[PDB]
Amino acid sequence: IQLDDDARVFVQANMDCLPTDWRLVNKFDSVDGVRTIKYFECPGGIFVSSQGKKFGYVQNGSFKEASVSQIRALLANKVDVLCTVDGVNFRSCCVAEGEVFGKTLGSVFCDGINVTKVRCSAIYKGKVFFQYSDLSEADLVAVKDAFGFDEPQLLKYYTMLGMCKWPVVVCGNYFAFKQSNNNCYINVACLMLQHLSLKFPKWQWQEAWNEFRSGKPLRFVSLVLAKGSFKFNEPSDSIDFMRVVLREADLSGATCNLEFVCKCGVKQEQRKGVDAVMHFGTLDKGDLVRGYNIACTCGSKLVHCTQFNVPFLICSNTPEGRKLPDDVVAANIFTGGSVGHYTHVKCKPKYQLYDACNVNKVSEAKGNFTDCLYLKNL
Ligand SMILES: [Zn+2]
């Protein structure tokens, strides 16, 4: 015949199999004077047709040339979806069935999955679609309000959401991440965060945290990796991850009084929030009260905490072998060597080692500990 490849495909496909809503025409007509072959009749008074080799449709009395995709879209049931950039304001949009979402929506995620190249279907009806390309200044304001991100951070977030497909499994009363991409610093950090009650002012963070608490941490993890300077597949410190998390949380009630003494002189401060609950340079809470030394330009500062008003404490240090202080609830261990694996112990009632996705009663654990969590006697 003389039809275009696509058009030939479409026309002779639905020839040896004429669909339900249709009707075989197969006739000649004179539309706007021009000889036109009408192939089929479709709902809405549309006749899929050809003016020789040009392809299209007749509606009312006019012929319009159109791609097989445009026709296929015109005949299809439209699906309505909710588009947003921040998960706070939404607009309903229609997308042709069988068509690719990306065409009309730009880059999009749905339920944590990139669907920029998925083909539309009634299953997506009423689903939320997150857009993130071609963002106006208003959009970026919205994003800064709901995510606390700028544009590069947002793009990083969707990138991580794409790449971080780590299975998460149940281990006793906790969850843990299958090991890959040097993710154990994330694993032990989250094992520690699972003991904590937190709320987050920014909506996307609170929502992600709710999923986290219900055993679905990947979204939240992706937010954290986006907020910080973490690189996929690159090992980092558990304490950094925890710090980013806690910097995002509402810890306004948490304070403590600190005193420093060194050659530079004498300083007294009240630290608030994350600064009140995270401490570096000792693993022992008791040292915070009795005083301990950290390194400084002048050599070494003496550090003393005189007042605590905190929901919990995390004391961290460069990895060291030592007997665990008496009140520790959970701890991170950095086991060096060539690479550098992280594992985690919980102390009560059973002293237990969490390593990837296994749990075993501890027989002997000498170190090297890097983070200790305290919930009582503060
Ligand atoms: Zn000094």
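Using Swiss-Prot numbers, chain A covers 1533-1910, in order.
For this deposited structure, the header notes the method as X-ray crystallography, 2.6 Å.
In case you wondered, yes, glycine gets a Cβ from its N, Cα and C as well.
Marked as active site, for PL2-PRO activity by Swiss-Prot: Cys1716 (among others). Every protein chain shown contributes to the tally, and the Cβ of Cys1716 (active site, for PL2-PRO activity) ends up with 26 other Cβ atoms within 10 Å. DSSP classifies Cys1716 (active site, for PL2-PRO activity) as helix under the three-state reduction.
Positions annotated as active site, for PL2-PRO activity by Swiss-Prot: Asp1887 (among others). Cβ environment of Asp1887 (active site, for PL2-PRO activity): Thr1875, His1876 lie under 8 Å away, each six or more residues apart in the same chain.
The Cβ of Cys1796 (Zn(2+) 3 binding site) has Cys1828, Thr1829, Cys1830, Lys1833 as same-chain neighbours under 8 Å, each 6 or more residues away in sequence. The feature Zn(2+) 3 binding site is assigned by Swiss-Prot to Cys1794, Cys1796, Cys1828, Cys1830, with sequence analysis given as support.
The domain 'DPUP' annotation in Swiss-Prot covers 1537-1609.
The Cβ of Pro1699 (variant position) lies under 8 Å from the Cβ of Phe1709, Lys1710, each on the same chain and at least six residues away in sequence. Record note (Swiss-Prot) on the natural variant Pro1699 to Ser: In strain: Isolate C12 mutant.
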Note: in the chain of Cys1794 (Zn(2+) 3 binding site), residues six or more apart in sequence with C-beta under 8 angstroms of its C-beta are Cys1828, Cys1830, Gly1831, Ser1832, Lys1833, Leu1834
Residue with minimal Cβ packing [other Cβ atoms within 10 Å] among the binding-site residues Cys1828, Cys1830 = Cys1830
Mind running the recorded positions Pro1699, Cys1716, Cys1794, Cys1828, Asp1887 against ligand 1 and keeping the ones whose CB falls under 6 Å of it?
-> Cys1794, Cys1828
Within the same chain, and leaving aside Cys1794, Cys1796, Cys1828, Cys1830, name every residue whose CB is within 8 angstroms of the centroid of the CB atoms belonging to the recorded Zn(2+) 3 site, in sequence order.
-> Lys1795, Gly1797, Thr1829, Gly1831, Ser1832, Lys1833
Would you list the DSSP helix, strand and coil counts for the residues of the domain 'DPUP' (1537-1609)?
-> 17 helix, 33 strand, 23 coil
